[PDB]
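These notes are about the structure you will find just below.
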Amino acid sequence: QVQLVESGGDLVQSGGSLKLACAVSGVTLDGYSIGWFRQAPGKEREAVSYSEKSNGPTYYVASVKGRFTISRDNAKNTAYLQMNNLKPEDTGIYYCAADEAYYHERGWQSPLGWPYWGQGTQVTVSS
Amino acid sequence: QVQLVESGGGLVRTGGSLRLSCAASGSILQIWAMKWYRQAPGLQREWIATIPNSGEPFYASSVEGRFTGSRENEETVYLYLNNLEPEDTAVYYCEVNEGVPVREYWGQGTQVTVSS
Amino acid sequence: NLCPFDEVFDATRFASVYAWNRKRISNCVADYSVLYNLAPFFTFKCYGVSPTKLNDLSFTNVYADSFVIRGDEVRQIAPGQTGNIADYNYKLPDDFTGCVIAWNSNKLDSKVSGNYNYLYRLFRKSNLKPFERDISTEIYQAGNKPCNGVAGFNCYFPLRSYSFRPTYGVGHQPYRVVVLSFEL
């Protein structure tokens, strides 16, 4: 069944860039919507970006709009999060999530909606 | 026909002890928890302990450490009152949560009076 | 002509998941806006159809199935999922088309003394069929000796309580869930 594996986390200096990858196994990526989430120490997992299955919409939370870009590579069955102009507040464990569902623009940010998760990749942004 | 009866209240001196008991009877399918409350003169009813059928008891901070709940079997619980203070004077009430669907059952309470 | 989800789910108590409630709501448009009278934010997603296709589309019947489960069980309310909620309490078909709405209900459904009212089925001899409801309370026979209606060794009462308390972590707090099925 669905397996997700994040990679690309690293220590980087404020203002730098990082591209994360979410490798999907066991299913075809096109049939799944993908969400990126992050969890800072002491905080709950929070939404970052959403990419709908079947070439549907992409959404971003306000704090990453214009800096982050979600994308897909069907050849590699992988989704990505490109992160530009990183800030200390972006530090955390980044997780990708998957669901066969089509989410509403206002209904995807709660992580409890999502059935499949990766193990996470650590991103540390130094001031 | 589920009913409960509370006993063990009485008059004690400050520092004294009592053992309250709550026993459920009737056509019981499944007891989920017994809860203890108390109502002191002129005050609102106060929850003080829950003794679940599954799981350890938990308590309000006003009594925790001093009052101990015990489940003796599915139908019978005690509340051991230790280190009693005048401000523990109240009528003490057991509430049973029982059945499918869950229903709540109460009794007439048991009086505790702590003299100084 | 909006389905009055905010009116019908404005309720002191929801159904327990083993006894999940079905309401038929007729001749209405299924719209997300009305949910904000229920809660400041929610999960809202659909299987087999995008929520956008619901815009301005009136349905002859909308079947709304509702119940309370833990937050970390909302993931089981989806086609193809496994676990005691999907298998023994509320099952969607593999090919389900419809929508799932969920919101945290800790302020209404948790109690400092423990809310024992919400129950779930933990043991069952087989999995439910899609949209099947089991409200039986037979003792579950886990070994070869008959239970004779008494729980005990290898003999389980089949339901358990969620005992919701407001200090539980969000994953074990109560969530109100509404599953929508559509009939044009």
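Heads up, chain C uses Swiss-Prot numbers, so what you see runs 334-517.
Any Cβ shown, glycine's included, is placed from N, Cα and C.
As recorded in Swiss-Prot:
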MUTAGEN   C:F490 to L  Increased resistance to neutralizing antibodies and human covalescent sera neutralization
VARIANT   C:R346 to K  In strain: Mu/B.1.621
VARIANT   C:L368 to I  In strain: Omicron/XBB.1.5, Omicron/EG.5.1
VARIANT   C:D405 to N  In strain: Omicron/BA.2, Omicron/BA.2.12.1, Omicron/BA.2.75, Omicron/BA.4, Omicron/BA.5, Omicron/BQ.1.1, Omicron/XBB.1.5, Omicron/EG.5.1; complete loss of interaction with host integrins
VARIANT   C:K444 to T  In strain: Omicron/BQ.1.1
VARIANT   C:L452 to R  In strain: Delta/B.1.617.2, Epsilon/B.1.427/B.1.429, Kappa/B.1.617.1, Lambda/C.37, 19B/501Y, Omicron/BA.4, Omicron/BA.5, Omicron/BQ.1.1; Contributes to cellular immunity evasion and increases infectivity
VARIANT   C:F456 to L  In strain: Omicron/EG.5.1
VARIANT   C:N460 to K  In strain: Omicron/BA.2.75, Omicron/BQ.1.1, Omicron/XBB.1.5, Omicron/EG.5.1
VARIANT   C:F486 to P  In strain: Omicron/XBB.1.5, Omicron/EG.5.1
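Feature map: Swiss-Prot annotations on the structure.
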{"residue": "C:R346", "record": "variant position", "Cβ within 10 Å": "12"}
{"residue": "C:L368", "record": "variant position", "Cβ within 10 Å": "21"}
{"residue": "C:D405", "record": "variant position", "Cβ within 10 Å": "15"}
{"residue": "C:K444", "record": "variant position", "Cβ within 10 Å": "16"}
{"residue": "C:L452", "record": "variant position", "Cβ within 10 Å": "24"}
{"residue": "C:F456", "record": "variant position", "Cβ within 10 Å": "15"}
{"residue": "C:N460", "record": "variant position", "Cβ within 10 Å": "12"}
{"residue": "C:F486", "record": "variant position", "Cβ within 10 Å": "9"}
{"residue": "C:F490", "record": "mutagenesis position", "Cβ within 10 Å": "21"}
What does the structure give for the C-alpha distance between C:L452 (variant position) and C:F490 (mutagenesis position)? Integer Å is fine.
12
List the Cα distance (Å, whole number) between C:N460 (variant position) and C:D405 (variant position).
20
List which of the recorded positions C:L368, C:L452, C:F456, C:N460, C:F486, C:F490 have a Cβ under 8 Å from any Cβ of chain B, in sequence order, or say none.
C:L452, C:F490
Work out how many Å separate C:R346 (variant position) and C:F486 (variant position) at their Cα atoms, rounded off.
34
Among the variant positions C:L368, C:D405, C:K444, C:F456, whose Cα is within 10 A of the Cα of C:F486 (variant position)?
none
Proximal residue to C:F490 (mutagenesis position) among variant positions C:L368, C:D405, C:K444, C:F456 (C-alpha distance):
C:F456
Based on Cα distances to C:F456 (variant position), point out the closest of the variant positions C:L368, C:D405, C:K444.
C:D405
Sequence order please: the variant positions C:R346, C:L368, C:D405, C:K444 that have their Cβ under 8 Å from a chain A Cβ, otherwise just none.
C:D405
Whole-number Å distance between the CA of C:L368 (variant position) and the CA of C:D405 (variant position)?
21
